[PDB]
Amino acid sequence: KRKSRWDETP
Amino acid sequence: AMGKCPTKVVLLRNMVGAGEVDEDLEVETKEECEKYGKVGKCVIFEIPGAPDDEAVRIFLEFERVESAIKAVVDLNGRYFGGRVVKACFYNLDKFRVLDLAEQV
């Protein structure tokens, strides 16, 4: 359950 | 303008670049989108020779058009892995015959 890429900024 | 007309099928673009569809992309996509409603099917197709912010297309077919509308409003303009996601609708009948490279 590594954090998803959703809402990841540049 | 196909992309503006609500259907059960959501098209996500700019999620990842050309040649960048990793082994976790589909599950990461699917399991987030299930928060808008039940997802029936997911197809990822990369359009040969297309630009990098447009080559990879991720299709989610929802069970309800209401869930699909929720998805587009929330996912359009949203960040995914540093990229601004483009979210819109896709023609159901074209999707069902895998005509997947139409202008939206």
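Chain A is numbered as in Swiss-Prot; the shown residues are, in order, 333-342.
This deposition comes from X-ray crystallography, 2.1 Å.
Using the three backbone atoms N, Cα and C, a Cβ is placed for every residue, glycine included.
Residue environment of A:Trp338 (mutagenesis position) contains 15 other Cβ atoms, counted within 10 Å of its Cβ in all protein chains. As a published mutagenesis entry, A:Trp338 to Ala appears in Swiss-Prot alongside the note: Abolishes interaction with RBM39; when associated with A-200; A-218; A-232; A-254; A-293 and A-310.
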DSSP on A:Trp338 (mutagenesis position), three-state: which is it? strand
